[PDB]
Amino acid sequence: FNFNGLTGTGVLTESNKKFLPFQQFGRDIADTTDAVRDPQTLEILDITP
Amino acid sequence: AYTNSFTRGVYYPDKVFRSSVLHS
């Protein structure tokens, strides 16, 4: 995938989080990106190895 | 006059979503 220039690999899945309007990505304790907001439909997904 | 601020004055540092963690 390549989401707004951010590249990687994994499995996309529906998510049940509510990003604030000023947020785009979401990290964890390991500091890797776990969720992303689709830049077209504006839905939130979950990235899994 | 003077007053005491107890724990006021905190804002979001970055624009990244986090949940169920403790950040420094």
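In order, the residues displayed for chain A correspond to 541-589 in Swiss-Prot numbering, which applies throughout.
Note that Cβ sites are derived from N, Cα and C of the backbone, with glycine treated the same way.
In Swiss-Prot, a published natural variant is listed as A:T547 to K, annotated In strain: Omicron/BA.1. Mapped onto three states, the DSSP output places A:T547 (variant position) in strand.
Cβ-based neighbour count (10 Å, all protein chains) for A:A570 (variant position) stands at 6. Record note (Swiss-Prot), natural variant A:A570 to D: In strain: Alpha/B.1.1.7. The unchanged residue is displayed.
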Rounded to an integer, what is the Cα-Cα distance in Å between A:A570 (variant position) and A:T547 (variant position)?
-> 18
Provide the number of Cβ atoms within 10 Å of the Cβ of A:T547 (variant position), excluding the reference atom itself.
-> 7
